[PDB]
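Enquirer: Shown below is the structure under consideration.
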2 protein chains.
Amino acid sequence: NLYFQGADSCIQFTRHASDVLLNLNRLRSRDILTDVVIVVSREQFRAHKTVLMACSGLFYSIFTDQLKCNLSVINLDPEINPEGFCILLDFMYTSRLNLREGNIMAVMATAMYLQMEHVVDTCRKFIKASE
Amino acid sequence: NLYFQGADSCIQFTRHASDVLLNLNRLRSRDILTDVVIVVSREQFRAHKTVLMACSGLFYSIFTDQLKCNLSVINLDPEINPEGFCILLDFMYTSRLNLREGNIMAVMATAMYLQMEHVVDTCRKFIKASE
Ligand SMILES: Cn1c(=O)n(C)c2cc(Nc3cc(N4CCOCC4)ncn3)ccc21
Ligand SMILES: Cn1c(=O)n(C)c2cc(Nc3cc(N4CCOCC4)ncn3)ccc21
């Protein structure tokens, strides 16, 4: 079955969280209900504020601020690598992190800036493996 | 580890989808970035349109409609049981479905109206078990 008896005796759906995330990524692909543009140098990325907040300490801080919560455009530090941001945005909507030898440093620096602790820790572990 | 090599050779995070959903429910609890009120008889439920759309065929249809996508208030059919709606809204944000002998009929009728196929199928299976 697609469900099981949970620890609290309630029925839990095994694939529900991943199916929700898949549907949120489908909305992103079709630009449905996206409510912010993240600007990274000459690059623009449309997204859903709630997903960004759910994945990043920096976005959580920005969108819980009474002044910034209403902004439709967010400019990141111009030092941020757009490819590193793209890889992390894709991870937020899929659970899949496309780490490669050529992007791991940029991805790690971007995850540190975005306050994505588990991603930072994972990048550090993979870097340590080559060293 | 909190990650594994996925089928596509990419690294996948095991708990990411459930952690995102947990954070979206935390935003709901604090009324952060909620952008719609669902009205069910004398009861009001605040939520995030994207989560509702990701979980329900009816909400997907409503919020992809050019006229309705902008509505901040959505009134459901007055025949809908508020407790059944509450149980389903909680399920959307948690993966946990609080089915009980006393609510299963209302939950099933509400899931049919909301076009939540897997929930409908599960209710039908549990009803069949007692019969
Ligand atoms: C540091 N950090 C990190 O690595 N990730 C993945 C983060 C996600 C959030 N996103 C939240 C947090 C949150 N609560 C923490 C604050 O008190 C209220 C509940 N609620 C919703 N969204 C924040 C920081 C993160
Ligand atoms: C019938 N039904 C159901 O049981 N559940 C749980 C449903 C969820 C959605 N939510 C979507 C669907 C969706 N795509 C289907 C339509 O073409 C584009 C991609 N994309 C995002 N969100 C819809 C119907 C559902």
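These residue numbers are counts, starting from 1, taken along the chain as shown.
Placed from the backbone N, Cα and C atoms, the Cβ positions cover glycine too.
The domain 'BTB' feature in Swiss-Prot is assigned to B:34-101. Among the mutagenesis results in Swiss-Prot, B:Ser61 to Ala (Swiss-Prot position 59) has the note: Abolished ubiquitination by the SCF(FBXL17) complex. The residue drawn here is the original one.
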Enquirer: CB neighbours of B:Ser61 (mutagenesis position) within 10 A?
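Expert: That number is 12.
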Enquirer: Let me know the DSSP-derived helix, strand or coil state of B:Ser61 (mutagenesis position), please.
Expert: helix
